[PDB]
Protein chains: 2
Amino acid sequence: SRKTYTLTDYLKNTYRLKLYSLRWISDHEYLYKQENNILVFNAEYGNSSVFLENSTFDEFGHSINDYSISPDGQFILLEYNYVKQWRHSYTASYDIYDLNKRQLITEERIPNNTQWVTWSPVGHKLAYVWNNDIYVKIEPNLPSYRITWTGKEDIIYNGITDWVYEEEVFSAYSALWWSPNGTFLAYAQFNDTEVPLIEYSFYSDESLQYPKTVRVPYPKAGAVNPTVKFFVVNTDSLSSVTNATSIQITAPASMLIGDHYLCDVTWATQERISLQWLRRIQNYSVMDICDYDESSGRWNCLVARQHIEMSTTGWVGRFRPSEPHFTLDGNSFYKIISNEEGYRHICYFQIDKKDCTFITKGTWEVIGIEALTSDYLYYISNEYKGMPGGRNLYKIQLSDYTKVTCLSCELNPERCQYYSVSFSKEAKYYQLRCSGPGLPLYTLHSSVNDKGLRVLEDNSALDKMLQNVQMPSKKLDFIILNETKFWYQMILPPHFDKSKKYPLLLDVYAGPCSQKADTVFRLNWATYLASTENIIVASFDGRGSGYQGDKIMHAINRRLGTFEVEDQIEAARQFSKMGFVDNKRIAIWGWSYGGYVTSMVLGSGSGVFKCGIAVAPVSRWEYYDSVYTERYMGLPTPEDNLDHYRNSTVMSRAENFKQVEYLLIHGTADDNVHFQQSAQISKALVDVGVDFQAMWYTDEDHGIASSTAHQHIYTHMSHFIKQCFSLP
Amino acid sequence: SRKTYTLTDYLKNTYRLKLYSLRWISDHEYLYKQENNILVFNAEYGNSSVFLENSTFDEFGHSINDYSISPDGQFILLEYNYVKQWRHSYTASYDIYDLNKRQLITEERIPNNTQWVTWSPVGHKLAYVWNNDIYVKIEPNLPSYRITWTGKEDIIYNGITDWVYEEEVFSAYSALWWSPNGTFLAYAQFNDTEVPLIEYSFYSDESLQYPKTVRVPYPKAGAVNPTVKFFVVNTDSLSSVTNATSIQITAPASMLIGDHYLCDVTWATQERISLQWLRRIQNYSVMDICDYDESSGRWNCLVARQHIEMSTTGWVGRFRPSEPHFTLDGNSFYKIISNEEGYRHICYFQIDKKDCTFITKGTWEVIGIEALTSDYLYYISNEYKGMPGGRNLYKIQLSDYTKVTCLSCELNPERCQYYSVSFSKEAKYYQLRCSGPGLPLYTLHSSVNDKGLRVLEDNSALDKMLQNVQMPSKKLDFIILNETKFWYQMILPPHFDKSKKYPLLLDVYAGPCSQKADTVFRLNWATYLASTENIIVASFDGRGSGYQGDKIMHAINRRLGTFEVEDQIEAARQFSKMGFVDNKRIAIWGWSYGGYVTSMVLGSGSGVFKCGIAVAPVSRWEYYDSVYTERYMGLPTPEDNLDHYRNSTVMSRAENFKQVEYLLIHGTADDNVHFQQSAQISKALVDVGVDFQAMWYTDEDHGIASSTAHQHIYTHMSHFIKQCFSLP
Ligand SMILES: COc1ccc(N2CC[C@H](N)[C@H](c3cccc(C)c3)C2)cc1OC
Ligand SMILES: COc1ccc(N2CC[C@H](N)[C@H](c3cccc(C)c3)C2)cc1OC
Ligand SMILES: *[C@@H]1O[C@H](CO)[C@@H](O)[C@H](O)[C@H]1NC(C)=O
Ligand SMILES: *[C@@H]1O[C@H](CO)[C@@H](O)[C@H](O)[C@H]1NC(C)=O
Ligand SMILES: *[C@@H]1O[C@H](CO)[C@@H](O)[C@H](O)[C@H]1NC(C)=O
Ligand SMILES: *[C@H]1O[C@H](CO)[C@@H](O)[C@H](O)[C@H]1NC(C)=O
């Protein structure tokens, strides 16, 4: 189509995908920002209005970064002075504006450097975290109420996660939890006291004479973990003459035996809380169900309703114990479990009863549970057409499980195989957002009798543009290795010719429970290599990958750097055989777990790879964190799994890089995979005298994501593959 | 048709340069190790006796790093467990061997981890420093007495120097100096209590889980500096029970008004010390002369006896103020002073007089005073043939200063033009080492009639071998810039063909008072690029280089990054306009100051260079140490030189790097020139979208010196250069 998808295009975002992030405020209303206007839409009639103008906050004085309107549209929250921290954490300054007046509140302002703020899910209450301590405001313009006093930088964490808990448990800086009533604030408290500190330089502005030493409590594999406690406080009982009484919930006796984690917090009623707990060795979780006791002010967790999950083949859950979805009354829940055959399905649990009944069964898995009315449970799975790369909305009749209706399979079979959904409060309606293989297609429906109300976004604008570009095409078959199908994808060059011979970059992640072979439509770096460089970028989902059941996913257990590695090689050795790939020119790249694998791949003696880039890789498991690593690897002790911690380093293969061209990249200020692991790689490559190219990004963290640095890495990498391939 | 000088040859040191290290013991004998024996030789008749048999300590249990024998006979020190700190500093363990018995001393040993040890200049007394505190041994089997009790790690330094003093002041760990008697023991104290700390990671063996943060007190340009007191102890009054009395020597009033350094300590007679102090603004220097008072037990430095050095032109001395050589009676001394015409020549000062008398004059400079007698002074200059880049030994009779003989000039004018020298006590004999342009020659001579005696080592072994390889030849000549001669050398490929058009590598250092163009014979990396890769490696001494008088050296005063850079460019251009250098292939590289300049050049826009390599550069003067930088730049305050400190950063020039190909190398443990510096450069080159090559070296320091890192960095640099030049 004459023009080509270009490196600058990718880097400078010539072609933006349109989205439709709506926020539901009820059973039949969502909020939507249009450029800078905030609009409320009626889902039923499609009619809408200006809720808040883009102009309303012009004489405010600080660039506004986000809003958060109270769940009664009474007050709006204004987030400014945003300073980022790790992957979710940050600090920000806040203001509360009253919507029934033309007025910001002057009195008792939320203080600067707030680590976290949140409305109640009803009315206009606030919890915030300032200096690792929890505060509470009934009324926006009232003195706040302190709830903790134990907080201490880097040592005591009240209502907020420490590093491990942010990245590897809760996927959230948040460790607060309102009861639906807004009555009860529940919260976690972490004790980071004897957690060793990762240390590294941050150089900052040129003007900074001496570089600063950044120090973060970070348990690497085998070190001391943070400890956790749980508490529930009662907001309606708060006195300002008196201190507040948290009530400690303690953990199941069978957890206190040794180290453990609080992994899941789900409220169930106005008065019932569900806590989950994971043993340090992550194959034993225990759910507890705790009820308020209006007479004694206590919380009680009866053993009778305690439940247990324990993996016998690997670890519990995909990355953790599943979320349990609770039927309205509070006496039953559904939650995804590994069935007896290894596949993950919806399971039905009744509070004081034994076992659970499974409502779904088969050679596919459920991805998640999305909503629960009284007649139906709604859920996403990968059942359709046996595509583990796919995702679709399903609906189950509760009074007969066998009655399932695929709400999404058939709406657009050619453009659509990957969905996600956003149910309205009480599930009267839902936004369906398709993600490929064609352009993102945002629709809106009603559960009643599933009636397609309205298209909300179709990317027509982008669809017109992309017609001028000689786009790559995406292939998505699978190979057989033993008797098993493992899936792979190929981003193919325009005017593809299976007669010709093409360079192949093997794009890897391949960590535990990964999926790099899907139907999602993506505009990215691989999009460029293919369109402009006629380079076949393949990916492959082999042993240890997700969504195909424990036999594949758990093949990797206590054994990283083994199967996942070999199998990438294998996939290549297959691709090679195929008539359109020139084997003298096969490459491999990867970031995070992916960069780990690539390096291991290159140091394997395979013969199959000319070159590869590896980006901020892991090099030795003892360097990466406890919660993630030990989930997969056990403990680095002689009596547990030390041997294999030592068999699976990048360092011990070093000699083999003699036979390949290697580019290794790391951001100095990566709090996640520390520069250490790359630093150790280079030293070994040095000790043994092997040439390789390098690049550090002073101050860049794990993302290497600042717009300037981001452009730099893809440029550098683009030159490297272009040169490694003989590309002019 | 012979083989060629190859990277291997260089890296594995195939062709070795044999040496003749000796230590004069008296005016007639000297020590020498020969097949691991320690021998004493007679200078007069050639004959040698075995001082320490190679056999002894075959059974010591430890490998011995160095030995050291009492001046007066009877003991030898054994140095084992050496652990390198900085450039001169290190830690080790010691045993004493009593020569009048097959016996090591058992009792009262020197402690492990000792910081410094010294015999006194006569007898067998020991002065040692351990945990920053000074200890003295009257006999080696007796308990030592303790002199200082104040030493505290990274804070108070008794008898050893700290980082700046070590690196920039005494080129030494030792901050100890005995009287010639061995009666007194003067030592300096350093107080780094408020000196800021540079910190960087050390990653250690891949088995170290958590990176160690190294903290080194290191005053950066304009930072708080260490302070120094100075002391002298009578070692002939020591008591087993009552602490030792260190008499303090106070700096002069005109150093005590602001920050200052102690920068030279010479004993004159048994009872007289010479101290040179130096203001922090290195403009102004005082020498103080202190006699001992038999009655008072105190030390007095008569004011009227002070000797002041100024400079309007730059700083005092080549790198620090110069060293006084005293007459036997200690009422006069000779010392290298820059003269009226800017040239460094020899001056005769009388203690209780105030001016001096120049004893040499000319359009050449004195490099060093080598030996003084009742009759003769001996020195080294670059007078011969007006070749500032060569060195000869000369001789003045003191009864007539015009009566001057050269002693080395005519030994072999084709072979030898770069001497150093080594005189027995009372300059009765001397050893001459010629370092080029031929293979080094080591001779022994008689002072009486300046007669030839014996050839020590003549490297005839190397000569045999070199006859089998295609060695590059050297051109050492000059060019004219604004009516001034400036010198360069070229390392020319064999069978040089002036009508062919060779590629040029510019080898730069160019720091204040450097000299890259000279008559010495090196077997190095230039050798290989010339002999194998047919690359002219050329060096050039532009403005700010030394040994040619102050007009050239001080041109750079207060303005580094400027003329030394223009003048490097200019050189390259004139190398262009020679019919043997192809201008499309001009590279440049350097280390330390070499890299600052390489970097500054590459980013000047001259577009006269295709590519360069900067190894551990400075990048902003505010990052480098106070003593060095402020010598040539003054302070980085707005009242001083802040403006220029800013004008002269690598960073300001990131844009031009678009033109050139860059390769930024640095080790991560660089205590000297901190990684910070290169980190800031690449952050600049990223901020503005310039591709470039880089290479960190894990845990290496400024000299990237370890066997594996040395072999590597040179490999890497060779790939980059050959490819820069279309050389396969
Ligand atoms: C929100 O986007 C996320 C969240 C988590 C996330 N991972 C969380 C679990 C692991 N920490 C994972 C990872 C990062 C770095 C190295 C390794 C081995 C694994 C990274 C990745 C990610 O996008 C790539
Ligand atoms: C023995 O070899 C030495 C000794 C000292 C020495 N210098 C000591 C004085 C200065 N610190 C000098 C220097 C200037 C600028 C930058 C750097 C890193 C070093 C380096 C250099 C050197 O070889 C190059
Ligand atoms: C945190 O833990 C340490 C020891 O692990 C303990 O001494 C300290 O008091 C604890 N603090 C709190 C408030 O939990
Ligand atoms: C050299 O020989 C003479 C005569 O025997 C002797 O006195 C002298 O000690 C010898 N020199 C050495 C090195 O011992
Ligand atoms: C010194 O080191 C040795 C080990 O080499 C040890 O036996 C000795 O006790 C140490 N301590 C002393 C004597 O300072
Ligand atoms: C030590 O000296 C002897 C004879 O003096 C020499 O021949 C031998 O090779 C040497 N051996 C050692 C221990 O180096």
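Throughout, chain A uses Swiss-Prot numbering, with the displayed residues spanning 39-766 in order.
If you're wondering, the header gives X-ray crystallography, 2.8 Å.
Using N, Cα and C of the backbone, Cβ positions are placed for all residues, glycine too.
Annotation comment: Swiss-Prot describes A:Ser630, A:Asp708, A:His740 as active site, charge relay system, evidence class sequence analysis. For the mutagenesis experiment A:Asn85 to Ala, the note given by Swiss-Prot reads: Does not inhibit dipeptidyl peptidase activity, interaction with ADA and homodimer formation. Among the sequence features in Swiss-Prot, the mutagenesis site A:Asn92 to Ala is noted as follows: Does not inhibit dipeptidyl peptidase activity, interaction with ADA and homodimer formation. For A:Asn150 to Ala, Swiss-Prot lists a mutagenesis experiment annotated as follows: Does not inhibit dipeptidyl peptidase activity, interaction with ADA and homodimer formation. One entry in Swiss-Prot concerns the mutagenesis experiment A:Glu205 to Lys. Its note says: Inhibits dipeptidyl peptidase activity. Here Swiss-Prot notes a mutagenesis experiment, A:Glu206 to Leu, with the remark: Inhibits dipeptidyl peptidase activity. Under the heading of mutagenesis, Swiss-Prot lists A:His750 to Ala and annotates it as follows: Inhibits weakly homodimerization and dipeptidyl peptidase activity. Quoting Swiss-Prot on the mutagenesis of A:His750 to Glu: Inhibits strongly homodimerization, dipeptidyl peptidase activity, interaction with CARD11 and T-cell costimulation activity.
The Cβ of A:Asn85 (mutagenesis position) has 8 neighbouring Cβ atoms from other residues within 10 Å, across all protein chains displayed. Ligand 1 lies under 6 Å from the Cβ of the following mutagenesis positions, listed in sequence order from A:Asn85, A:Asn92, A:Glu205: A:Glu205. Each of the recorded positions A:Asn150, A:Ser630 was scored by the number of other CB atoms within 10 A of its CB, and the lowest score belongs to A:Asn150. Looking only at the mutagenesis positions A:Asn85, A:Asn92, A:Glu205, A:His750, the one with its C-alpha closest to A:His740 (active site, charge relay system) is A:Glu205. Around the Cβ of A:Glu206 (mutagenesis position), the number of neighbouring Cβ atoms within 10 Å comes to 21. Other C-beta atoms found within 10 angstroms of the C-beta of A:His750 (mutagenesis position) number 26, with every protein chain shown included.
Checking the recorded positions A:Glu205, A:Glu206, A:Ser630, A:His750 against chain B with a Cβ-Cβ cut-off under 8 Å leaves A:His750. On its own chain, A:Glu205 (mutagenesis position) has A:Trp124, A:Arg125, A:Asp663, A:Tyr666, A:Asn710 as residues at least 6 apart in sequence with a Cβ closer than 8 Å to its own Cβ.
Cα spacing between A:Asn92 (mutagenesis position) and A:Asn85 (mutagenesis position): 20 Å, rounded to the nearest whole number.
It is 47 Å from the Cα atom of A:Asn85 (mutagenesis position) to that of A:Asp708 (active site, charge relay system). Here the C-alpha separation of A:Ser630 (active site, charge relay system) and A:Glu206 (mutagenesis position) works out to 14 Å. Proximity of A:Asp708 (active site, charge relay system) to non-local residues of its own chain (separation of 6 or more, Cβ distance below 8 Å) is seen for A:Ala654, A:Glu738, A:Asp739, A:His740, given in sequence order. For the pair A:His750 (mutagenesis position) and A:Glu206 (mutagenesis position), the C-alpha distance works out to 29 angstrom. Taking the Cα atom of each, A:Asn150 (mutagenesis position) and A:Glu206 (mutagenesis position) are about 27 angstrom apart. The highest number of surrounding Cβ atoms within 10 Å, among the recorded positions A:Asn92, A:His740, is found at A:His740.
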